[PDB]
Amino acid sequence: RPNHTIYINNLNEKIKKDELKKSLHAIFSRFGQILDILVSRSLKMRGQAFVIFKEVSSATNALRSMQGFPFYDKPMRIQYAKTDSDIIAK
RNA sequence: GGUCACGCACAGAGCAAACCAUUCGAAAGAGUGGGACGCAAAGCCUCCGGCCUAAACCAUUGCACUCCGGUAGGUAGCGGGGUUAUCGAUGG
Ligand SMILES: Nc1nc2c(ncn2[C@@H]2O[C@@H]3COP(=O)(O)O[C@H]4[C@@H](O)[C@H](n5cnc6c(=O)[nH]c(N)nc65)O[C@@H]4COP(=O)(O)O[C@H]3[C@H]2O)c(=O)[nH]1
Ligand SMILES: [Mg+2]
Ligand SMILES: [Mg+2]
């Protein structure tokens, strides 16, 4: 089940697209060298964000730590992505 | 000469993009002053599509890498259409 990418949801939708990005960068670069962190507030993909890592070990490292984490007045919910990013799917 | 189309001109006259100053706005943006990229309606109207915005209100717990909720504002200089209008090539 493990993956390069981790899926977080139940985040605060009020937070700006670009603010939410830089928010997660400093808090998750604590585990690896993040490739890219795709987020949008579009109806389907709002309140949620994907974290693409260079190492899977670093993604696993980040996962088994911060589940249920209060972050911008909201519990954070980590779980691996099922299908990788187009940057990794090759 | 009207009416409706057309724009290769004359001739007069009209707005005014970027930028900057300043105010209103969360923002997109708009207003005025300066400025002139262009414009045959770059006069005006959000009715049809698109794009830009997302502060609040309701909507949503959602696995993306075409994008994509409502609502609301914006854009007429994004097209579409409605309406008003100037010149008049021995002009069609
Ligand atoms: N009086 C009058 N003359 C017309 C008309 N249509 C064409 N012309 C003449 O033919 C030229 C070509 O017009 P254009 O290709 O649309 O190209 C034009 C046009 O796109 C624009 N322009 C100039 N004046 C105006 C205006 O008052 N309103 C608008 N919307 N555009 C203008 O600048 C360009 C060159 O300027 P011009 O010296 O006017 O150059 C014009 C003008 O001399 C019209 O409806 N009325
Ligand atoms: Mg002229
Ligand atoms: Mg208007």
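Residue numbering for chain A follows Swiss-Prot; the residues present correspond to positions 7-96, in that order.
Determined by X-ray crystallography, 3.0 Å, according to the entry header.
Backbone N, Cα and C define each Cβ position, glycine as well.
Quoting Swiss-Prot on the mutagenesis of A:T11 to V: Abolishes RNA binding. According to its DSSP assignment, A:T11 (mutagenesis position) is in a strand.
Under the heading of mutagenesis, Swiss-Prot lists A:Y13 to F and annotates it as follows: Substantially reduces RNA binding. In sequence order, A:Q54, A:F56, A:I84, A:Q85, A:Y86, A:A87 make up the list of same-chain residues 6 or more apart from A:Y13 (mutagenesis position) whose Cβ falls under 8 Å from its Cβ.
In Swiss-Prot, a mutagenesis experiment is listed as A:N15 to V, annotated with the note Abolishes RNA binding. Around A:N15 (mutagenesis position), a 10 Å sphere centred on its CB holds 15 further CB atoms from the protein chains shown.
Per Swiss-Prot, mutagenesis A:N16 to V is noted as: Substantially reduces RNA binding. Within 10 Å of the C-beta atom of A:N16 (mutagenesis position) sit 12 other C-beta atoms, taking all shown protein chains into account.
Mutagenesis annotation in Swiss-Prot: A:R52 to Q, described as Abolishes RNA binding; the structure shown retains the original residue. For A:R52 (mutagenesis position), the same-chain residues that are 6 or more apart in sequence and have a Cβ closer than 8 Å to its Cβ are A:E19, A:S46.
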